[PDB]
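Undergrad: Quick one: the structure is below, questions incoming.
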Amino acid sequence: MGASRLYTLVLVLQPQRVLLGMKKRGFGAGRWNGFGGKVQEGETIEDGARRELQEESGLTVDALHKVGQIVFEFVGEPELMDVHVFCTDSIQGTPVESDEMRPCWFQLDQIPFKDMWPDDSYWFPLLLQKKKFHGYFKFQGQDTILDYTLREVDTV
Ligand SMILES: CCOC(=O)c1ccnc2[nH]ccc12
């Protein structure tokens, strides 16, 4: 309940590896993550996903697929974060470093969960298993999960 703000998150997932970026500034700096950000006025959610992927990594894609939705609450912040998660295996181009992100490929048994947001350990396996999901995570600061829910869905 309450006003929420729209965000995107894009995971480039190939058969034996996944592309992540080391966030170089701002919110989440110092952690590996997918590519994304705030959705702007005048663009769809999926347009916003492609825009952030191109700005942060130089990549474009043929198709994005909806895989999940995660709602974040941060203690003492008024806006909830409504994050729409997408995947793809159809990249056009070679990934390149930006002001915001330094991209690297990881093997699927070497995903660096110790240096990622702590909710990723819960929902990433569902992404890897190609299951669609709805998550909720309540955070105190950037390290501590106070409450969460997670379930599989038919419709994202
Ligand atoms: C795209 C904006 O997503 C983020 O703000 C965020 C916050 C907390 N855990 C997270 N895990 C992955 C992303 C993420």
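Recorded method for this deposit: X-ray crystallography, 2.0 Å.
Cβ atoms here come from the backbone N, Cα and C positions, even for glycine.
This is the feature table in Swiss-Prot:
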- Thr8, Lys23, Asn33, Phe35, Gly36, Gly37, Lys38, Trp117, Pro118, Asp119, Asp120: 8-oxo-dGTP binding site (BINDING)
- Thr8, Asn33, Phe35, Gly36, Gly37, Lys38, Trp117, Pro118, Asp119, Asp120: 2-oxo-dATP binding site (BINDING)
- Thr8, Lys23, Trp117, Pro118, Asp119, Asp120: N(6)-methyl-AMP binding site (BINDING)
- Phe27 to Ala: Reduces 2-oxo-dATPase and 8-oxo-dGTPase activities (MUTAGEN)
- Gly36, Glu56, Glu100: Mg(2+) 1 binding site (BINDING)
- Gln40 to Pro: Reduces activity by 97% (MUTAGEN)
- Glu56 to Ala: Loss of ability to prevent DNA damage. Expected to cause loss of enzyme activity (MUTAGEN)
- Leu150 to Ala: Reduces 2-oxo-dATPase and 8-oxo-dGTPase activities and increases thermolability (MUTAGEN)
- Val156 to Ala: Slightly reduces 2-oxo-dATPase and 8-oxo-dGTPase activities and increases thermolability (MUTAGEN)
Undergrad: Give the distance between the Cα atoms of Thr8 (8-oxo-dGTP binding site) and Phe35 (2-oxo-dATP binding site), rounded to the nearest whole Å.
TA: 8
Undergrad: Highest Cβ count within 10 Å among the binding-site residues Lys23, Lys38: which residue is it?
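TA: Of the binding-site residues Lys23, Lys38, the highest Cβ count within 10 Å belongs to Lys23.
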Undergrad: Identify, among the recorded positions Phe27, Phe35, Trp117, the residue whose Cβ has the fewest other Cβ atoms within 10 Å in this structure.
TA: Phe27
Undergrad: Counting only residues 6+ away in sequence within the same chain, which have a CB under 8 Å from the CB of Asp119 (2-oxo-dATP binding site)?
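TA: Set apart from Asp119 (2-oxo-dATP binding site) by at least 6 residues yet with Cβ under 8 Å, we have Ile70, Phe72, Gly135, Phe137, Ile145, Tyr148.
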Undergrad: With the cut-off set at 10 Å between Cβ atoms, which of these recorded positions ends up with the most neighbours? Options: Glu56, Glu100, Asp120.
TA: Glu56
Undergrad: For ligand 1, list the binding-site residues among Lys23, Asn33, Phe35 whose CB atom is within a distance below 6 Å of it, in sequence order.
TA: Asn33
Undergrad: For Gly36 (8-oxo-dGTP binding site) and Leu150 (mutagenesis position), what Cα-Cα distance in Å is obtained after rounding to a whole number?
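TA: Approximately 21 Å lies between the Cα of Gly36 (8-oxo-dGTP binding site) and that of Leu150 (mutagenesis position).
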Undergrad: Give the distance between the Cα atoms of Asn33 (8-oxo-dGTP binding site) and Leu150 (mutagenesis position), rounded to the nearest whole Å.
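TA: About 19 Å separates the two Cα atoms.
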Undergrad: Whose Cβ, among the recorded positions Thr8, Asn33, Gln40, has more other Cβ atoms within 10 Å than any of the rest?
TA: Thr8
Undergrad: Counting across all protein chains present, how many other Cβ atoms fall within 10 Å of the Cβ of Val156 (mutagenesis position)?
TA: 14
Undergrad: Using the Cβ centroid of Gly36, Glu56, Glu100 as the reference point for the Mg(2+) 1 site, which residues of the same chain not in that list have Cβ within 8 Å?
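TA: Nearby residues not in the site list: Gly21, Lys23, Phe35, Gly37, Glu52, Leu53, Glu55, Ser57, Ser98, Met101.
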Undergrad: In Å, rounded, how far does the Cα of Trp117 (2-oxo-dATP binding site) sit from the Cα of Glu56 (mutagenesis position)?
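TA: That separation, Cα to Cα, works out to 18 Å.
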Undergrad: Using DSSP with the three-state reduction, classify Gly36 (8-oxo-dGTP binding site) as helix, strand or coil.
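TA: The residue in question, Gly36 (8-oxo-dGTP binding site), is strand (DSSP, three-state).
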